[PDB]
Amino acid sequence: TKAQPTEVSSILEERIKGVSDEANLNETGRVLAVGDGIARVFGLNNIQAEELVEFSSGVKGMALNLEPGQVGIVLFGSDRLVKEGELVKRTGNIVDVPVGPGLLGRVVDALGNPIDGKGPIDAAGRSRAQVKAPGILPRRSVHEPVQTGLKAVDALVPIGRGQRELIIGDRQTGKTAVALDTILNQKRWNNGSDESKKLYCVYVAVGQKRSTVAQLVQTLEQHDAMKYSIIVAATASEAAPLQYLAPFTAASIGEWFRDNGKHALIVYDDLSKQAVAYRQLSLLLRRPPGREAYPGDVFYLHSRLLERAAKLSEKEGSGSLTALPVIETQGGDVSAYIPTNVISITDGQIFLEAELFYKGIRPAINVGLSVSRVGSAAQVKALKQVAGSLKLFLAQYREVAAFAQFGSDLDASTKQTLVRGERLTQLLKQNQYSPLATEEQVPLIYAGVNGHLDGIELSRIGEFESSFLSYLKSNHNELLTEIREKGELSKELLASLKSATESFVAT
Amino acid sequence: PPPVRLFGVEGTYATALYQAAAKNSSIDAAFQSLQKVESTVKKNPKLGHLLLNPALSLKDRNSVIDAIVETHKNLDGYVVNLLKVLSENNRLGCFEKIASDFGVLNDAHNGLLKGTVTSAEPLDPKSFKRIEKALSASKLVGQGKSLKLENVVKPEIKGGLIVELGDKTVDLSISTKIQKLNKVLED
Amino acid sequence: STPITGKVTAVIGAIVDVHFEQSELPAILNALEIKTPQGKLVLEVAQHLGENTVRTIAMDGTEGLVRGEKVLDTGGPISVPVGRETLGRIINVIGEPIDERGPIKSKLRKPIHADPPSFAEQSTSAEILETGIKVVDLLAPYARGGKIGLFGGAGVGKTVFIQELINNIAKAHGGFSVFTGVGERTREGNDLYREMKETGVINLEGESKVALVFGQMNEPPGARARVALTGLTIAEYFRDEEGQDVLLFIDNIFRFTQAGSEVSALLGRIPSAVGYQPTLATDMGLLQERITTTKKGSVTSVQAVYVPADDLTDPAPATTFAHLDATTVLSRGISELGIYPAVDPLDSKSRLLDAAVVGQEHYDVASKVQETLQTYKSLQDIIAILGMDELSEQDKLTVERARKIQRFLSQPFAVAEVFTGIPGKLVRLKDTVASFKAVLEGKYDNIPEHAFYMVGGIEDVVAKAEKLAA
Amino acid sequence: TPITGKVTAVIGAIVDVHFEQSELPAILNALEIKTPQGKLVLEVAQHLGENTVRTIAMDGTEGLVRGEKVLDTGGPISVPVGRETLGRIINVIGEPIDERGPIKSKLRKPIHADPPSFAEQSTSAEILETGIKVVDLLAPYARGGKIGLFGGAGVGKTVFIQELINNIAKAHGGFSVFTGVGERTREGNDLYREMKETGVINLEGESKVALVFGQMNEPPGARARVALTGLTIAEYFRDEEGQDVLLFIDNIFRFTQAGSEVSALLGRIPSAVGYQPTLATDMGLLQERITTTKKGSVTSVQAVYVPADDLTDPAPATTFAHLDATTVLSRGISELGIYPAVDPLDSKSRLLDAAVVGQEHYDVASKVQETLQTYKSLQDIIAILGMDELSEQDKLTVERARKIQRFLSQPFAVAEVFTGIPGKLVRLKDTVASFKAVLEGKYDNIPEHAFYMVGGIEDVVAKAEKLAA
């Protein structure tokens, strides 16, 4: 006729003997199909959905498939430890993590075991893996900057507290490094005070090797920032269910900050590896797979994850979890299902192109496809004023530059564009491990936008930039203090700045 | 493991019945009671030979069971649990299937062997008896294992003979030899 | 009467199967409620699978479902509340008052499954809505009771375009509106709530000429599917029962397609082309058909569509492309050119444009525009390698006109006094036709190209010419 | 153990056993069916219940009669490790196929093993020089690093690796492992012969390289666990011996491939392309067992037979995650005749940082990258229209780049026969100098063919004189 889950001869023979489950199997159950890190147990007739089940081997496994046959418990364990016919005892808790403030300065695995061995985490709570995102009314509009100290990022795609902006681009083209820069620039406020201007930083690393993680902690400790950082990790070796569970519990850790009314930022590197994990999981729970083999409800999972970070209402303080998702594009193909899905969810794209890295633009940002929908709502007012036509110049530059290589005639007007354009691009470039304060990005951008750099030759632009900053540090340090303090350029500041630029453009 | 592993399509049910009632030791009894109800099922023509196939409810299926166990006051209790199982799984088409399968296992416990002597036409009884004797004499039939031998009419094979039993056969047929002859004179 | 008791049998994501009491199956499309520690989970009956075991789709999260959990039966299609006090409420999928101004003051309730109007009822209008947006007015006029369609890619300020429409037409028009957001981000949601609270279209004591159904993408895909249905019924109540005009807005309808696609797999339906639901056509059809101008009301839908990677070829956009009356395509390129509207004039096409509907002058003017631009596009290849060389004097004038027209179309939006900080400009249709007519005649071809850029009418173009002159 | 079973099914080389005992082998246990072919080793991978496990079969399944006796060996098969594994070639099961008779050993360690913890790690930073110019310039090796070579045969996968063995492993003093999964048998025999000749193995003398060889003729299931066996030998060196180790793996696409073959049979819905849904996890386990712990530094080299050079195929993609340096070698650049055929715009290392190789090196490399990228960018324009229809600035750039491309050609020493050109070895310090000059166009004034197939800057000059004559 058909296969039935009660066909299993041991279950079946008990039924013939008039022996029944006896309701012990309302809370216990006997493993009977296991292997592939996925078990299906017969029993557990009462069992919360999404519950954590303590396997008698001793592993913990969440339960994601409930069938009138055999409830499918995705193991977090290792196969070799597990054996068939085992009893499983219900944890009785839907998946939950310890959440607190003591996570600062800790690398922790998914189940929150400090894998850096800093010993017990001072966790002020436990939370649940999925927590519904706050309401429409429970949000407050975003206006507070988030700055990476990279002129191209800040100027072109300004990020605000409580926004989701997608870093997208070709795999391991130091994708991570763009994000790490954000953490580094968050040193300035963090070291300082003003709680709402502090972003505690939670770096989530999914699918990455221990060596990568170790390098990251080494860099963070080198730049002494590990103190305000939390590292939630789920290395490549660690179970596919644990990898799947890792972002949603990272979110919970973030929510403790957000809920507390404090502002924080969560880096999700790489969501692409979450998708692979959920793919493995889904295909071994044997639900029919979605296109590109990624499950049919991959969007629902990813969408719920991303929408749990934002800036809350004044009622709820206005603590903002800010998110930076990071999606690897395999061969730079954004038509791929996982990239398409994410693009819709997010509030910005920070498109990176590999070719431009080789072209020498580093950080290599594909500024045409880089957008921030929210945009300059949260951008610093001074920086908003200066970079107003930066977009226009660049956009014009893009069109003109294309024409110039197709052997069309070039006039002085095009070569004005060409000269201006070249300098701007060179101005943008910045070396890794060097975030720059807004007070010292505003002058440079003023100089460029007010066209003084056009005069200065392309080769020595880097020299000019360095020296100019030194000159302002020496002399116009009053000017710098004002930009820092008032964050707007008054007429006096604009004139002062113009004069200052002229004096240093005069060497 | 219990003698003869069949594990048919819903024959895992038969296996279960066999081993469970084998340890009850009431397999002959079970088999007999199952036969008796199976026969009265076969001799029940409206339903269970005209609603052998399901379309019934769980509750209605159960009530069909209740009438079935109403007919027999000797019906063991393992096959009353088997009836329950069949009701619960809502299979009734595999009622005779299980009966046949349990029968194979049962007659394995008995040690009865089966055979067949297909021929074109049905043959002499003297030949049947001589062959039955021969087969029992031969090591092919073991001692403590009985022989059931069925001559069948298989006009599909014209002439020839095949002796079959214990999945080991001797085929002295006309067709194969003709085939071989033909083939060799096409060489 | 007695709620049919059901016991959960399988929680397999959104699909939750229930085992209702024998000899009584809650009919397909009914609504089951399961009291849960978090509200009542609503399960919509979507199949019967045999022996009083149904397979139903969840409309809320499936955490903490205990196998064999008692399931009450409401007994019929998910019935939301409708009224005129539904205006100015945020109402979720199962009709909850997530307005957070407390319980909606129900008049009547209606099911969210309703059969689309008959051929006989449908009466085809031919009247012209006008938005005052130059591109819209000249090259794709909108029509009362229309089914306008904002095809475009990712984040082309899709919401922003809709906001501009709400700013102009909704505030102006006396009819009701229904704002439906399907899988809208909660960032976008908070802005919309705030924005229409600010514009007073939601007046916190006063009457509201809009209702809100904000569907959040975090809500399960199943719930996302029936955000649309909910919105339709509110519109139906207005269209029919209140007998008024409406002005429906849905966002983004690719999410509606996408939502159905997700649950298709779970429903066990074999994947169709590009993994879409095989019921793609009929589901689209039910939505689209429901929106119409009957003998009774008239409903003007404006439906946003997200076209993945601007592949309109993609079957889900292509199916929607047919079903919508007045297509408008907003291309990325045009955005990049700095032209806001992002409306690609060549690709935006509406069959409402006719030399009868908008008269011979409007048509002829627009015909000249269409030719001019198409020529300009053709000439782009020549200009690319050869440059302005092989080009005729006539061609040069056409190129100059095309650039002027290209930047004459550029007009600031009122809702981009924040996203661009330039005062919005709305120019009446007759005035736009006249102003464009002048340009084509070349009466203002002595005006600089940048003096057409991002300004309104001819008076404004001239003024910006004066500004540049100074 | 007297735990026995019978063979219920033999569906491919994914045999199914029916344990008739109520004691059941655990997952990743090993079973021996004793055959007239010797033994067959099977490894439990699923329990399908009803006391029927489903077992991967390490050797061929030709001739198996259903119901045949299974006997349980228990646990992961434990290979034998030691200094007496140095200079031995061992079968997948572990039997010495180099026939120095049974390898006596102290410790036999299970093939399956857990990867070292996040706590147990040591971050390397030490450059390891190769003497190959292109490698030195673009993506130098590092001690303990995981370096990876992408591109199939069509670069002569083995040839690149052989150069590495010839250079790096003659100056490495610690132990070294070559584990070759699906290695074509003659090439393997050549390697063994060469190793004995270059004394890295001496069969009366000492050895300091050990070998695991899995031929591509070996049944897919065998190929799946060749890698894990090698990793065990490596763990003994890394951990127990503590001595620094090298490791070469050729070819780990074959490792994935073997997995992909078994996956269908195992009973898995095959994920994208065809790769096993457990592809990521499997890759994870292997590549986290080769890490540089506080107990030892293991420099690992991975060779990926990229199927038709589609990096978008998921298996090459998942390799990228576990590598800290890559040197993708392109078929196109091979057609250009450049040996080494490394694509220069598709090479990367984490060791290309300016504080690692020094700012001057980084600046030098930067200019090369920009120049070559321009050259690639103008390939369209160059083909459609001549180079004399390019800009004056550009034609110089193009001419410089044409020289750089030819300059990258260094005669190979292991392919000295095949190239027919005597090999070269060029110091890293020398390399920086040579490129510095070329970038300043100092010696750019002589034939582009003079830059072709030569070593250092000095050699180019001399060969220009040779060409001039």
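Numbering of chain A is taken from Swiss-Prot, so the residues present carry the numbers 38-544, in order.
For this deposited structure, the header notes the method as electron microscopy, 4.6 Å.
Each Cβ is built from the backbone N, Cα and C atoms, and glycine gets one as well.
Taken straight from Swiss-Prot:
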type	residues	note
BINDING	A:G206, A:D207, A:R208, A:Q209, A:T210, A:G211, A:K212, A:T213	ATP binding site
MUTAGEN	A:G291 to D	In ATP1-2; growth-defect
MUTAGEN	A:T383 to I	In ATP1-1; growth-defect
Would you list the other residues of this chain near ATP - those whose C-beta lies within 8 angstroms of the C-beta centroid of A:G206, A:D207, A:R208, A:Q209, A:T210, A:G211, A:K212, A:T213 - in sequence order? A:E365, A:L389, A:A391
A:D207 (ATP binding site) and A:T383 (mutagenesis position), compared by Cα position, are separated in whole Å by 18
Which number gives the other C-beta atoms within 10 angstroms of the C-beta of A:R208 (ATP binding site), all protein chains shown included? 18
Counting every protein chain present, what is the number of Cβ atoms, excluding its own, within 10 Å of the Cβ of A:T210 (ATP binding site)? 18
Count the other Cβ atoms sitting within 10 Å of the Cβ of A:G211 (ATP binding site), across every protein chain shown. 19
Cα of A:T213 (ATP binding site) to Cα of A:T383 (mutagenesis position), in Å and rounded, measures 18
Look up A:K212 (ATP binding site) in the DSSP assignment and reduce it to helix, strand or coil. helix
Proximal but sequence-remote residues of the same chain as A:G291 (mutagenesis position) (Cβ under 8 Å, at least 6 apart): A:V239, A:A301, A:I303, A:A346, A:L358
Round to the nearest Å and give the CA-to-CA distance linking A:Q209 (ATP binding site) with A:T383 (mutagenesis position). 21
Whole-number Å only: compute the distance from the Cα of A:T383 (mutagenesis position) to the Cα of A:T210 (ATP binding site). 21
Once the DSSP letters are reduced so that anything not helix or strand counts as coil, what is A:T383 (mutagenesis position)? coil
Any same-chain residues 6+ apart from A:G206 (ATP binding site) with CB under 8 Å of its CB? Would you list them in sequence order, or say none? A:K212, A:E365, A:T366, A:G369, A:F388, A:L389, A:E390, A:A391, A:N403
Of all the recorded positions given, A:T213, A:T383, which has the fewest Cβ neighbours within 10 Å once its own Cβ is left out? A:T213
Local backbone state of A:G206 (ATP binding site), from DSSP in three classes: strand
For the recorded positions A:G206, A:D207, A:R208, A:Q209, A:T213, A:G291, proximity to chain D (Cβ under 8 Å) holds for A:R208, A:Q209
One finds that other Cβ atoms within 10 Å of the Cβ of A:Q209 (ATP binding site) number exactly 18
What kind of secondary structure is A:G291 (mutagenesis position) part of, going by DSSP in three states? helix
Around A:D207 (ATP binding site), how many other C-beta atoms are within 10 angstroms of its C-beta? 18
